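Undergrad: Got a structure here, written out as structure tokens. Questions coming.
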Amino acid sequence: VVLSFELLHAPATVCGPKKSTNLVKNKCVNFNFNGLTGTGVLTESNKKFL
Amino acid sequence: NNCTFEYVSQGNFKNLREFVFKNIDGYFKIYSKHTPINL
């Protein structure tokens, strides 16, 4: 079975997951939700979503 | 010839099927939104 690593001019749509996380307010840690990082408190906040 | 890619999932103006099509870097984005426009 062949796995071809072509990173050509066309966009890369082949990535992969690892591990697990569970972060709660009143603490202050990192985060990574499909790429975006940052350092701070992760509160299960009262905000909207769509 | 080739199938290089594929994918599978009153009448007074009940809705509208409008779609914008654009291309960047080759990758193509379909946009669909079936807005109900009874007017």
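Note that chain B carries Swiss-Prot numbering, so the residues on display, from first to last, are 164-172, 183-212.
According to its header, the structure was obtained by electron microscopy, 4.7 Å.
Placed from the backbone N, Cα and C atoms, the Cβ positions cover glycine too.
Not my notes, these are from Swiss-Prot:
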- B:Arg190 to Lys: Partial loss of biliverdin affinity (MUTAGEN)
- B:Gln183 to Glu: In strain: Omicron/XBB.1.5, Omicron/EG.5.1 (VARIANT)
- B:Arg190 to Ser: In strain: Gamma/P.1 (VARIANT)
- B:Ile210 to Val: In strain: Omicron/BA.2.75 (VARIANT)
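Map these features onto the structure and tell me what's around them.
TA: Counting every protein chain shown, the Cβ of B:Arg190 (mutagenesis position) has 8 other Cβ atoms within 10 Å. The secondary structure of B:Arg190 (mutagenesis position), as reduced to three states from DSSP, is extended strand.
The Cβ of B:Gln183 (variant position) has no same-chain neighbour under 8 Å that is 6 or more residues away in sequence.
Around the Cβ of B:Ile210 (variant position), the number of neighbouring Cβ atoms within 10 Å comes to 10.
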Undergrad: From the Cα of B:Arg190 (mutagenesis position) across to the Cα of B:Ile210 (variant position), what is the distance in angstrom?
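TA: Taking the Cα atoms only, B:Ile210 (variant position) lies 10 Å from B:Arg190 (mutagenesis position).
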